[PDB]
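What follows is a short report on a single structure.
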Number of protein chains: 2
Amino acid sequence: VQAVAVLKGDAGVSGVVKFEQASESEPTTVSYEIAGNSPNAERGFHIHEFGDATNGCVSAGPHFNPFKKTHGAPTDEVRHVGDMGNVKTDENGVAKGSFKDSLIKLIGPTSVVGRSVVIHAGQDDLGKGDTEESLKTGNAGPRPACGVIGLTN
Amino acid sequence: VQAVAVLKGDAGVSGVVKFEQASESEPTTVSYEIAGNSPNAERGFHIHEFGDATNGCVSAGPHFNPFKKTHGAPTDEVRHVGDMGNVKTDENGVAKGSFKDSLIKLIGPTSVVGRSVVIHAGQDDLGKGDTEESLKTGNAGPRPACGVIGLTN
Ligand SMILES: [Cu+2]
Ligand SMILES: [Cu+2]
Ligand SMILES: [Zn+2]
Ligand SMILES: [Zn+2]
């Protein structure tokens, strides 16, 4: 199964995030190309609950969290399903990369098809900050771009 | 269950299409508000197969047609799952309305969550035309706007 999200916004950030998953129990491969970010930085990157684009990136809602866990790093076992950590940006503001994830799925009752991807303006502190906010959002800040995740082939 | 598609493009047409379905066997209520169309007209309106926005409205693919039927009117038994007929536009170019449909679902293996809605620049001939093309697209013409269908609440 394949899916894709086209990230758009008004802040100069835009990109494309691709998903592929062979079967429900197998990892999903997530790959991304994102332009217009701050250079030489780390930027929070998550699946949010709703595929709702009626109000910018606000209407995407919170991090996708069906299991009611705190916010964490992708390699933490306690994390939101949608937590994809930080993406690294180069000297030109480009984030490009890929990873595998075993919580993110395109199949079954936690499928992210129809949800959203958000790229943030700040760094995700991976749930390790001082704040109650760290356990909710990682303090990753504003949502310069987002896109609904759709089926493709 | 609720879903929504935000229709966008570069042709002056834009809008929002909402979906609600209580359970898989019951009708889906589809409501829409679309601006910027030709006035006093009828414009084709369909669910297309893919929620892929990487190439304008082209990458949405063809009408959603899992049962491999010909294109028809919503009230035809032989139609594509995605066939929503024409929407009527007023003297200001606005289409606003709602309807129930029993093939379109937000639940189950034919769910349209993660697919696309397209509003066309021309009238859908409902499969009644003189063409092979009528039985594929209803001759509804260009795709001035589209949006991926996402989960909301
Ligand atoms: Cu986020
Ligand atoms: Cu169409
Ligand atoms: Zn999170
Ligand atoms: Zn059709």
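Heads up, chain A uses Swiss-Prot numbers, so what you see runs 2-154.
Per the header: X-ray crystallography, 1.4 Å.
Backbone N, Cα and C define each Cβ position, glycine as well.
In the structure as shown, the Cβ atom of A:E43 (Zn(2+) 2 binding site) sits within 10 Å of 19 other Cβ atoms. In this structure, A:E43 (Zn(2+) 2 binding site) is part of a beta strand by DSSP. Sequence annotations record features per position, and here Swiss-Prot assigns Zn(2+) 2 binding site to A:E43 based on experimental evidence.
Shown in sequence order, A:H64, A:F65, A:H81, A:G83, A:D84, A:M85, A:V118, A:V119, A:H121, A:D125, A:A141 are the residues of the chain, 6+ apart in sequence, with a C-beta less than 8 angstroms from the C-beta of A:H47 (Cu cation binding site). Summarising the annotation, Swiss-Prot assigns Cu cation binding site to A:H47, A:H49, A:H64, A:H121.
Under the heading Zn(2+) 1 binding site, Swiss-Prot lists A:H64, A:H72, A:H81, A:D84, citing experimental evidence as support. A:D84 (Zn(2+) 1 binding site) falls within a strand segment according to DSSP.
Feature annotation from Swiss-Prot assigns substrate binding site to A:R144. The Cβ of A:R144 (substrate binding site) lies under 8 Å from the Cβ of A:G10, A:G57, A:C58, A:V59, A:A61, A:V119, A:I120, A:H121, A:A122, each of which sits 6+ residues away along the same chain.
In the three-state DSSP scheme, A:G123 (mutagenesis position) falls into the coil class. A sphere of 10 angstroms centred on the C-beta of A:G123 (mutagenesis position) encloses 18 other C-beta atoms. Under its mutagenesis entries, Swiss-Prot includes A:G123 to K with the note: Does not enable copper chaperone-independent activation.
The Cβ of A:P143 (mutagenesis position) lies under 8 Å from the Cβ of A:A12, A:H121, A:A122, A:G123, each of these being in the same chain and 6 or more residues away along the sequence. For the mutagenesis of A:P143 to A or S, Swiss-Prot gives this note: Enables copper chaperone-independent activation; when associated with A-145 or with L-145. The structure shown keeps the original residue.
In Swiss-Prot, a mutagenesis experiment is listed as A:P145 to A or L, annotated with the note Enables copper chaperone-independent activation; when associated with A-143 or with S-143. DSSP assigns A:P145 (mutagenesis position) to coil in the three-state reduction, placing it in neither a helix nor a strand. Under 8 Å, Cβ to Cβ, and six or more positions away along its own chain, A:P145 (mutagenesis position) finds A:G10, A:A12, A:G13, A:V14, A:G37, A:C58, A:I120, A:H121, A:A122.
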Message: Just to verify: the residue among A:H64, A:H72 with the fewest other Cβ atoms within 10 Å, which of the binding-site residues is it?
response: A:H64
- line: Cβ neighbour count (10 Å, all chains) around A:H49 (Cu cation binding site) is 25
- line: Those recorded positions among A:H64, A:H72, A:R144, A:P145 lining ligand 3, judged by a Cβ under 6 Å from any of its atoms, are A:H64, A:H72
